[PDB]
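Here is the structure we will look at, set down as structure tokens.
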Amino acid sequence: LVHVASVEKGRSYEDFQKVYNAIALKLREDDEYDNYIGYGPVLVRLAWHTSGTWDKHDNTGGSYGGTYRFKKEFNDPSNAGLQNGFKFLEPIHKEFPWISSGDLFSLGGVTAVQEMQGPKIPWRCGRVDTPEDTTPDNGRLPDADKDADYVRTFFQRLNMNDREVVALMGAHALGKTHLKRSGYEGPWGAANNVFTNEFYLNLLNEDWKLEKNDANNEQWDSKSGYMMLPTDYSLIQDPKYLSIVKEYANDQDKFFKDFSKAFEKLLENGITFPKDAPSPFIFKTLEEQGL
Ligand code: HEM
């Protein structure tokens, strides 16, 4: 099945910059969430999980249809906690009812990365809501208790190569694991609502110990109070991933550029953009606008 991008009727860059801005202003205002981490990280994860159900083999799942709004997908165990990002976006959608669900979930992620001082992420409009029976089944998002071979094979289904995988994983600088959500507990670093290459630096430079958490799952822990999932740690166990981790730990600009490309790609998988579609939009941050 082909999913052709269809611009919300009559809308242009300024309309979407207004949606961006409303997201960004609420991110600033609603600062208490998650012990003052704020909503940035969970909005990035919402964008990824709503895109990451895609299957390149038959074009099922993906960001286009905004199917997270249906109960089979919002109740996926893999999505536990993302309801907080959805609730955040509800007043945004009420103010701007013309935006599609897929466009809003993906734009939330872009806006969060940029407002957290991350790279610019070009973003295209035109996702169209599809019906409840197009919702992908549970089980397409990845397990955390696995090794590098698992990670590499998993991401082939999303058409991501080694560099794209290691770059995307750098988003684990953000937010934290929550025991009641995923069976893992703790942040990956100190700067968890500012977008930096800290994930790679901590992988290489902390002294990690393999411990069991209070849900009886293994995770890697440091004396600084940081953690890594087994799938994170696999990036320094596999020699191909290790090389790339070292590259990003040593070049913040390269990480930013490669993350931006991979994240846009993730958010666009499955979508056909007509030859005469608008060019991708690059939104200004609140700071750049003086707001
Ligand atoms: C092998 C792939 C991956 C696995 C197994 C994985 C697993 C996890 C787990 C278990 C959590 C903690 C959930 C919780 O307890 O709240 C988490 C959080 C998160 N993940 Fe991933 N992840 C992967 C890839 C990614 C990618 C590709 C991105 C986005 C580019 C991403 C962004 C995030 C963010 C931002 C959080 C923090 C959420 C919060 O603080 O609420 N992850 N991930």
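To match Swiss-Prot, the residue numbers of chain A are left as they are there, and the shown ones run 71-361.
If you're wondering, the header gives X-ray crystallography, 1.4 Å.
Using the three backbone atoms N, Cα and C, a Cβ is placed for every residue, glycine included.
Annotation for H119 (active site, proton acceptor): spatial neighbours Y138, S148, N149, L152, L211, criterion Cβ-Cβ under 8 Å with sequence separation of six or more. Here Swiss-Prot flags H119 as active site, proton acceptor.
For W258 (mutagenesis position), applying a Cβ distance below 8 Å and a minimum sequence separation of six or more within one chain yields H242, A243, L244, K246, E268, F269, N272, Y296, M297, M298, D302. Taken from Swiss-Prot, the feature active site, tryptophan radical intermediate covers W258.
The heme b binding site feature in Swiss-Prot is assigned to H242. For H242 (heme b binding site), the count of additional Cβ atoms within 10 Å of its Cβ stands at 26 [all protein chains shown].
While the structure shown retains the original residue, Swiss-Prot records the mutagenesis experiment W258 to F with this note: Substantially diminished activity.
Quoting Swiss-Prot on the natural variant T120 to I: In allele 2. When secondary structure is read from DSSP and collapsed to three states, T120 (variant position) falls in the helix class. Sequence-distant neighbours of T120 (variant position) (same chain, 6+ apart, CB under 8 A from its CB) are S133, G136, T137, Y138, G172, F175, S176.
According to Swiss-Prot, the natural variant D219 to G carries the annotation: In allele 2. Here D219 (variant position) comes close to no residue that lies at least six apart in sequence on the same chain with a C-beta under 8 angstroms from its C-beta.
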